Amino acid sequence: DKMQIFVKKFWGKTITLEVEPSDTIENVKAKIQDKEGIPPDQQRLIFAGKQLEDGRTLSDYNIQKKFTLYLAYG
Amino acid sequence: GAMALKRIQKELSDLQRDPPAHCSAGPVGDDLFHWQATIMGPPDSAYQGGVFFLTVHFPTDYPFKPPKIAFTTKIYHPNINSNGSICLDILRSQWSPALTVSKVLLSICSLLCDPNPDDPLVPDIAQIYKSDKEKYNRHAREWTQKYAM
């Protein structure tokens, strides 16, 4: 059930996360806070030019194994 | 635009296989000829921390004609007006079929880091960039916080 995705920080390095398709975008933000300490409310996650809504799941966006998200933090 | 489609699919695939650090982009819906793109303000610029959305409309003669790229996010800049239109030579006379959307987006980032006051699409903002960097950086910072964060 668990799978791996990449999170590319704009102008930055790539984070690797272990997620499940049922994880919400908010869950992913919490995971990014675990590895990087970035608070979720300063995170925006992007995929293929679209901003991901906090309440939806990776499954809802059809995000699969080894896909790459983008992380904006400010 | 089948040959344009094949080249658009290749650029899309290249973005997936080797994600660049300056942009994320992909089709709006099921139409590969219409994309949405996201860039962030270059580091250590007045646009730092902002997320800026752009539209990309490919022509059927692509890659032998440039794509129509416009900002949808509001931005304070002498070469970008309120309609999101960008004054950038590689999008008009200096286009080349060796250019990609990704390379064009990096050039737009370069234009945010160093505006061109000699192509004043917004004369007022261009004058301020020449006259008073402090004021310019303040307004550019404020619009970033207001419209892009």
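We number each residue from 1, going along the chain as drawn.
For this deposited structure, the header notes the method as X-ray crystallography, 2.1 Å.
Cβ atoms are placed via backbone N, Cα and C, with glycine included.
Record features (Swiss-Prot):
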- B:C87: active site, glycyl thioester intermediate (ACT_SITE)
- B:3-149: domain 'UBC core' (DOMAIN)
- B:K6 to E (Swiss-Prot position 4): Decrease in autoubiquitination (MUTAGEN)
- B:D44 to R (Swiss-Prot position 42): Decrease in autoubiquitination (MUTAGEN)
- B:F64 to A (Swiss-Prot position 62): Decrease in autoubiquitination (MUTAGEN)
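Within 10 Å of the C-beta of B:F64 (mutagenesis position) we count 12 further C-beta atoms, all protein chains included.
Between B:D44 (mutagenesis position) and B:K6 (mutagenesis position), the C-alpha separation comes to 37 Å.
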